[PDB]
Amino acid sequence: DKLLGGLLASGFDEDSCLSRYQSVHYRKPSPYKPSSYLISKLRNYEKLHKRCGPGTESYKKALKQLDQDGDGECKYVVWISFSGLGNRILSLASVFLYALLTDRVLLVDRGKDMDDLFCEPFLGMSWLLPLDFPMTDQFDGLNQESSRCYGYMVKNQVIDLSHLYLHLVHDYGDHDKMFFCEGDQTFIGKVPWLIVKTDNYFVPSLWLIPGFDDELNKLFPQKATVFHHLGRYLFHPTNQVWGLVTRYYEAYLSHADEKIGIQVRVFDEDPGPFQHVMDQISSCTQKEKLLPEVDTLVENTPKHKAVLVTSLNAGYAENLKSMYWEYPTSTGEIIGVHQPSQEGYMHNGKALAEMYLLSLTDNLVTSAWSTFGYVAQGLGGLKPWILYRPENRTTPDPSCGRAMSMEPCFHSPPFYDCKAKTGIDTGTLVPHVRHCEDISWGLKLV
Ligand SMILES: OC[C@H]1O[C@@H](O[C@H]2[C@@H](OC[C@H]3O[C@@H](O[C@H]4[C@H](O)[C@@H](O)[C@H](O)O[C@@H]4CO)[C@H](O)[C@@H](O)[C@@H]3O[C@@H]3O[C@H](CO[C@H]4OC[C@@H](O)[C@H](O)[C@H]4O)[C@@H](O[C@@H]4O[C@H](CO[C@H]5OC[C@@H](O)[C@H](O)[C@H]5O)[C@@H](O)[C@H](O)[C@H]4O)[C@H](O)[C@H]3O)OC[C@@H](O)[C@@H]2O)[C@H](O)[C@@H](O)[C@H]1O
Ligand SMILES: [Cl-]
Ligand SMILES: [Cl-]
Ligand SMILES: [Cl-]
Ligand SMILES: [Cl-]
Ligand SMILES: [Cl-]
Ligand SMILES: [Cl-]
Ligand SMILES: [Cl-]
Ligand SMILES: [Cl-]
Ligand SMILES: [K+]
Ligand SMILES: [K+]
């Protein structure tokens, strides 16, 4: 089923984006079926996008509100291309959900590479913000003190509204965080143009806004499927990225009975590679029976496992590779350890290819705090084993634990009760919104 259970629309040109419908020759079918209401919601999104999108007569009329109000036919939310690729992917998926919940059209700031990495997701009509949008060269300078920043208008009690800037970056404050309150969403609902900048996956705090909560439950009744569905919908790699994927997979990974992904990210100043991290990896994989122990004893048909290791430093894959070369397995399993080329013969090209290759594995080990890992697990429908974040170059004990769900984590959530107007722990409100495994103050859907 190339349409992923109805998540994807038919009718796209096959050759101009091979990944779109070929992803099925490489992936097991997801066990999570998109709800019929999410399927309607996306097919209706496409209708709206086609009516209101870039370059249409409607879009051109709405652009004049920026020089005025207005009272128009089409409203928008523009995603600003900000931060690293994994932050971008998650944040964009979040802004897309927000569009869905508010009957807005999503426009994407293409930044330096978005059109080079991704195909168009909306049948008929591009998702890219036009390059001559007049506010574009203000995007980097938009901040908490910008006149039309929502938080600035809140704290100053500004009275007038064609557009608003929503500062949702990790450094945001109390006023900016009022985005996550119902009364503020009523106000913001009236503004035809929203401009968002964020480096977080802010999905889970949408679930705690009245009104959004009812709609979200209809769309995603199993709760922890938001990124799995919206990520698969939105993001299809371009043919040159997908070539990197298919060629790697077919050469190195395709013969194995089971594929293990290991996504290594080490948040440290010094270059590496670190023994305590090597030790963490071997212990994790071996205590969870993802990879077999080796032994030095002198003294029944063999599975073949392929281990895909992604990392900035090649030492982690080398260490594992060498271990399984130099010693027999205690189980008799055949282990091959593989890592993609570090040196080129599209920096982001290879990075995206690697996230996709991880998503094609059977069991995935991720690194704590890594949005790169979140993207991979989400696209693959993998509930990972998470390598906990080390402190002071000491192997954590336990080394890893299974995640609660495949969802990504919101790293910098608000902690505010909008009704009582005071701080609250927003990870103890509803059972499906919990604190993350890897980052104790973050939130995730479970
Ligand atoms: O949403 C966060 C968002 O951040 C993006 O990255 C941006 C962010 O970087 C922060 C992290 O920097 C790392 O260092 C980088 C460095 O930026 C680069 O220059 C360098 O080349 O690479 C380095 C990595 O190799 C540090 O390793 C991190 O520590 C830092 O994360 C922040 O960590 C502190 C806590 O630090 C302690 O944790 C253990 C240990 O690792 C560290 O040394 C300790 O000191 C957090 O502060 C705590 O925050 C909590 C929660 O409060 C927040 O969230 C809830 C909201 O309501 C609050 O308003 C909000 O403040 C608070 O309760 C505690 O009191 C605080 O101590 C920070 O929250 C962590 O962010 O900023 C710089 C920018 O350059 C980066 O791009 C990242 O890419 C995104 O995925 C996402 O994580
Ligand atoms: Cl419509
Ligand atoms: Cl990244
Ligand atoms: Cl395309
Ligand atoms: Cl400023
Ligand atoms: Cl409110
Ligand atoms: Cl669902
Ligand atoms: Cl790293
Ligand atoms: Cl899994
Ligand atoms: K493209
Ligand atoms: K998979």
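We number chain A the same way Swiss-Prot does; the residues here are 95-162, 166-257, 262-400, 406-451, 458-558, in that order.
Structure determined by X-ray crystallography, 1.8 Å.
Cβ atoms here come from the backbone N, Cα and C positions, even for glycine.
Note: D550 (mutagenesis position) has non-local neighbours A480, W481, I498, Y500, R501, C521, i.e. same-chain residues 6+ apart with C-beta under 8 A of its own C-beta. Listed in Swiss-Prot as a mutagenesis experiment, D550 to N is described as follows: In mur2; loss of activity and lack of fucosylated xylogulcan.
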What is the straight-line CA distance, in whole angstrom, from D257 to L262 across the 4 unmodelled residues?
7
If 3 residues are missing between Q162 and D166, how far apart are the two Cα atoms, in Å?
6
What is the Cα to Cα distance in Å between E400 and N406, where a stretch of 5 residues has no coordinates?
16
Round to the nearest Å and tell me the distance between the Cα atoms flanking the 6-residue gap, namely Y451 and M458.
12
